[PDB]
Amino acid sequence: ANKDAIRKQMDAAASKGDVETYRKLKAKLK
Amino acid sequence: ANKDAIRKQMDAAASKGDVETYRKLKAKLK
Amino acid sequence: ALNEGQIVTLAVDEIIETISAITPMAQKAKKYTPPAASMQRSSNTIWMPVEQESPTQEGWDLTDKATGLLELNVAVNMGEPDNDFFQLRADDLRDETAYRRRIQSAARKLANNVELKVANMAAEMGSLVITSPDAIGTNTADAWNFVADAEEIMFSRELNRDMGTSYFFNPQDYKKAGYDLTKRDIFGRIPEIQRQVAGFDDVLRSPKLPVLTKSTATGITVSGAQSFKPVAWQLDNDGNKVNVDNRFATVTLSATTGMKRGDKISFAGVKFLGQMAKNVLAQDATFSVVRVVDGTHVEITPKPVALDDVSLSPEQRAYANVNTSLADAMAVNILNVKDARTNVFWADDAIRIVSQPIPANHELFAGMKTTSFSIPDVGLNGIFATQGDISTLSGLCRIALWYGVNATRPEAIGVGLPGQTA
Amino acid sequence: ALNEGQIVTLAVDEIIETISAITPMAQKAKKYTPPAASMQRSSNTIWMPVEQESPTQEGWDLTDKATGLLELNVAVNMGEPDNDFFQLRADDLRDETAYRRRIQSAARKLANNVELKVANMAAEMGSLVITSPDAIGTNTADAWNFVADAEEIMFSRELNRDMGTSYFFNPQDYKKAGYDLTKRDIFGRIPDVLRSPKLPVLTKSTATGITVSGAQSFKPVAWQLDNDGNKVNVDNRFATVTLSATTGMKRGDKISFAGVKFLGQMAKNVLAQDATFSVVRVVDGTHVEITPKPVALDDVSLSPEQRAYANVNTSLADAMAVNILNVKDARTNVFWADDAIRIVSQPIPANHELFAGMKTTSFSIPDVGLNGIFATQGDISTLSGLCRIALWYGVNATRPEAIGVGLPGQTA
Amino acid sequence: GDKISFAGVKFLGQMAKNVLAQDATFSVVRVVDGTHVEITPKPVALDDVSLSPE
């Protein structure tokens, strides 16, 4: 689903260490 | 209607024995 | 008219919904995840770490401000499952509604057992006893304000963590205190971050709150000067090193006549302290006897650690809740003088519930059909099994719930005893 | 299972969310970023200017009505970063949920510290004290409308700059006043009247029979000489008053001298309400430090530039009765204008690529306006990592005359 | 229809079996004789030892 994909790239961003992108993608998920 | 289809899916899942699917479909119906 | 799949699904769904709905206290206790899942009917003694609240440091430089701690542990034993073993009549299996009614009754019995266990442990291990010779009410002339007194004792003793406190009234005292149930469910919750985290107290009512029986003990005095120290390890009989449950402390008294698990005691000349600043408070330290070991021995649920004990190391002295040790010939000052229905309250992490899946081998034996299930809202793991019995010409149904509740931090659990005037 | 990037990101995210959630009062205070942007780790006394008040200038020719006017400043100190230096045990790092739980536990302590600081500053430094013997009620003959009284005294005194004021209730009086919680999140916000559980209790003052010792006149001064010899700004947010005796005085006390009344700040017309002050430090047995400097309209010594800052009809006289307003213990209700409280935060000066052993990450909380750092370091002694969360910020009650305290049930 | 109560007898929580403050209240549905009545809830006592657990 779309939400699974969004979780995928937010997890990737968290693994990279970019806090701002992780927060933006989490807000998009919400 | 959507309600009839969801209730039919709940009945089929209950008859099969899948508790998780039944609970998810019940949540969707409510 | 139902079939096996419908039996399993409807029963599990009704159990989960009912037990989630009708357990207010079991949902106010922290859910602790067991360390691992094992196929053993004898659950290990889970040693849960309990952490003391640590004040925030201010300076830029904080050399060696984290490594030095004591790190005590507390033990919870899961025990044996709460069961519900009944016969399924052909009347119940007639349609969905009758079957759901029968399973709802069974689930209500199981939730009764869960919530009764939580309430009884809170009342029999709570050690912030606040007492008044007047019944709870709203008029300040005679009636007693239980919520305000509990708030001030939980604020004086810095156990609150600057967050909410969960209050549970017996229904009559909830009515007397002038709490309304408008736009609230049957227990007083708001149907709707957590309110507790923000710092808002939650006042609830539960009918499972027990009656604390009076104590007939008179003239009990301690025997010898006794001091207790928070120890983190002990040597068992194998020679290995085992944790010590630092909650309980064995106290030697002159006699233990008329003493039971539910009693509250308060040694004379003994005062509480703020857990952070260690400032002596006016309120006398209150302890709860949990087990009468012998005719002259007593275990009390908060360990009295004296501030003036020179034998204490600084890490041990951080765990100080009593100003002076139990010197000889102190009176016990029994507090539950009269029979009264208890009102309980506790901090955020003062009761924990541990539950792990019931070990089973589904479909291994043809006669018995077991279906594992879990209740996420409460955190209980259960099993649902059915079998056919020719003796009764009817199918047997069994619903087991495996859980173990623990009263970690009994010094943060309070018991309200109104009408103690005799 | 967590890797280093998750250890940084999840922790910073959780800190930001939980600090934003737990603080409803720090989000109403104005965020002030110092223009200095200093790279040093030194706490500088930041001097913020206040609004400039000037005398009425009339006529075509203004050579005599010279442009020279008084300029005043107020001081804030960012003392030291509120840290939380703990250990990251192996259980905490087992999965994302446990790591969120540990980081949330730490940042909850940080947020509670921030909220306690703001609430205590507002309660102990508010000067617009409004009291009523009755209790707060929604609508009754014997009830007090705290919001209406606060709005009236804010408008009468002309302190609000026409963008409105924010009121904060303790939860008890918030329920009493009749404000509904439905359709609103926790604290009463809209997902402005709010409720905060961090509002303190202002204890009664046991002092009785205090009088002003001698005639005292206070002048808004712009600068003074320090010990080195250089001119240094003077914080005109405080005044030292010599009394007969300061026994029973404490930092939270609210006083109001008899015969001394407010003025409209702009119009300089006498108000009905008696002038209210809050003591901030009992420096001596006879000397006390009241917050809003009483500048008298009818002072002959004051120059017009100084007289433009008047907020009191008449100066303190000898043997003037001092009335203590917090006569009974009551949990406070506070309110303030836009700039009445400022939260001054500056990024913590640290560079991250230099030392490989210690990994620092800088984060900001725009909703509250706090700057912090997040550092993790391994420790062979405990076979685990050490985690440190810092928060460098400073709260200032600039314009304390615009902060108010609502004290209900002052029957005694 | 007469509502009666007994001096010492008290309610119990039906599920939890904890003693309530309120006295047990009964309603007579029939008067059989001059010394016999019939009360509409049957008073089953917790402390009664003659009762089996069921």
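Per Swiss-Prot, chain D residues shown: 2-192, 210-430, in order.
This deposition comes from electron microscopy, 2.6 Å.
Placed from the backbone N, Cα and C atoms, the Cβ positions cover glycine too.
Features of the protein shown, as given by Swiss-Prot:
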type	residues	note
MUTAGEN	D:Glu18 to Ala	Decreased phage growth
MUTAGEN	D:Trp241 to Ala	Cold-sensitive phenotype probably due to an assembly defect
MUTAGEN	D:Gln242 to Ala	Cold-sensitive phenotype probably due to an assembly defect
MUTAGEN	D:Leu243 to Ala	No effect on phage production
MUTAGEN	D:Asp244 to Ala	Lethal. Complete loss of procapsids assembly
MUTAGEN	D:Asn245 to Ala	Slight decrease in phage production
MUTAGEN	D:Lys249 to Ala	No effect on phage production
MUTAGEN	D:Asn251 to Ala	Cold-sensitive phenotype probably due to an assembly defect
MUTAGEN	D:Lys377 to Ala	No effect on phage growth
MUTAGEN	D:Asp385 to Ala	No effect on phage growth
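Feature map: annotations from Swiss-Prot on the structure.
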{"residue": "D:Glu18", "record": "mutagenesis position", "CB count, 10 Å": "18"}
{"residue": "D:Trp241", "record": "mutagenesis position", "CB count, 10 Å": "13"}
{"residue": "D:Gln242", "record": "mutagenesis position", "CB count, 10 Å": "9"}
{"residue": "D:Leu243", "record": "mutagenesis position", "CB count, 10 Å": "9"}
{"residue": "D:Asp244", "record": "mutagenesis position", "CB count, 10 Å": "9"}
{"residue": "D:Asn245", "record": "mutagenesis position", "CB count, 10 Å": "6"}
{"residue": "D:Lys249", "record": "mutagenesis position", "CB count, 10 Å": "10"}
{"residue": "D:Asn251", "record": "mutagenesis position", "CB count, 10 Å": "17"}
{"residue": "D:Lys377", "record": "mutagenesis position", "CB count, 10 Å": "17"}
{"residue": "D:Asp385", "record": "mutagenesis position", "CB count, 10 Å": "15"}
Cα-nearest neighbour of D:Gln242 (mutagenesis position) within the listed mutagenesis positions, D:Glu18, D:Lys377, D:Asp385: D:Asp385
D:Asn245 (mutagenesis position) to D:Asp385 (mutagenesis position) - Cα separation in whole Å: 41
Distance, D:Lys377 (mutagenesis position) to D:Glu18 (mutagenesis position) (CA atoms, angstrom): 22
Sites among the mutagenesis positions D:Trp241, D:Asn245, D:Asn251, D:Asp385 close to chain A [C-beta, under 8 Å]: none
Rounded Cα separation (Å) that holds between D:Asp244 (mutagenesis position) and D:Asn251 (mutagenesis position): 10
Shortest C-alpha distance to D:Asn251 (mutagenesis position) - which of the mutagenesis positions D:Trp241, D:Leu243, D:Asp385: D:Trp241
Cα-to-Cα gap, D:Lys249 (mutagenesis position) vs D:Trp241 (mutagenesis position), nearest whole Å: 6
Top Cα neighbour of D:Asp385 (mutagenesis position) in the set of mutagenesis positions D:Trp241, D:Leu243, D:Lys377: D:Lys377
Distance [Cα-Cα, Å, rounded] between D:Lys377 (mutagenesis position) and D:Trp241 (mutagenesis position): 44
Three-class DSSP secondary structure - D:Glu18 (mutagenesis position): helix
